[PDB]
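**Student:** Structure below; questions to follow.
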Amino acid sequence: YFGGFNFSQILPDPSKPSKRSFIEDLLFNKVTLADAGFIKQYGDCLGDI
Amino acid sequence: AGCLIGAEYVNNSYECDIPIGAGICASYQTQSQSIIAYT
Ligand SMILES: *[C@@H]1O[C@H](CO)[C@@H](O)[C@H](O)[C@H]1NC(C)=O
């Protein structure tokens, strides 16, 4: 309760293991990535699929 | 960021000293005197 102001859509939602809000989830889902190599991908590059 | 040989992980948290990768930092601490890695 913050005087009737609703902050539940920008405060974190701890239901998921990444403590992110709803609007932050939309922002992270809308920006599509090029799948950069910041996570290792040598095993996937070795296995020719 | 790959894997690290020669530094032992600790279940603590300090300020970053040597940045390694995705949240992992390394330092030269006493827990003897050796290189440790942490979050
Ligand atoms: C805040 O908004 C959400 C969705 O817009 C709603 O589910 C929630 O009940 C609201 N909070 C309060 C205290 O009514």
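The residues of chain B that appear here are 647-677, 689-696 by Swiss-Prot count, in order.
Positions of Cβ are set from backbone N, Cα and C atoms, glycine also.
The following feature annotations were taken from Swiss-Prot:
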- B:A653 to V: In strain: 19B/501Y (VARIANT)
- B:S673 to A: No effect on O-glycosylation by host GALNT1 (MUTAGEN)
- B:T676 to A: Partial loss of O-glycosylation by host GALNT1 (MUTAGEN)
- B:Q677 to H: In strain: Eta/B.1.525 (VARIANT)
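Show me how these features fit into the shown structure, please.
**Tutor:** Taking a C-beta cut-off of under 8 Å and a sequence gap of six or more, B:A653 (variant position) has these contacts in its own chain: B:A672, B:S691, B:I692, B:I693, B:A694.
There are 15 other CB atoms within 10 A of the CB of B:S673 (mutagenesis position), with all protein chains counted.
Counted within 10 Å of its Cβ, the other Cβ atoms near B:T676 (mutagenesis position) come to 7, all protein chains included. Following the DSSP three-state reduction, the secondary structure of B:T676 (mutagenesis position) is coil.
Residue environment of B:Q677 (variant position) contains 9 other Cβ atoms, counted within 10 Å of its Cβ in all protein chains.
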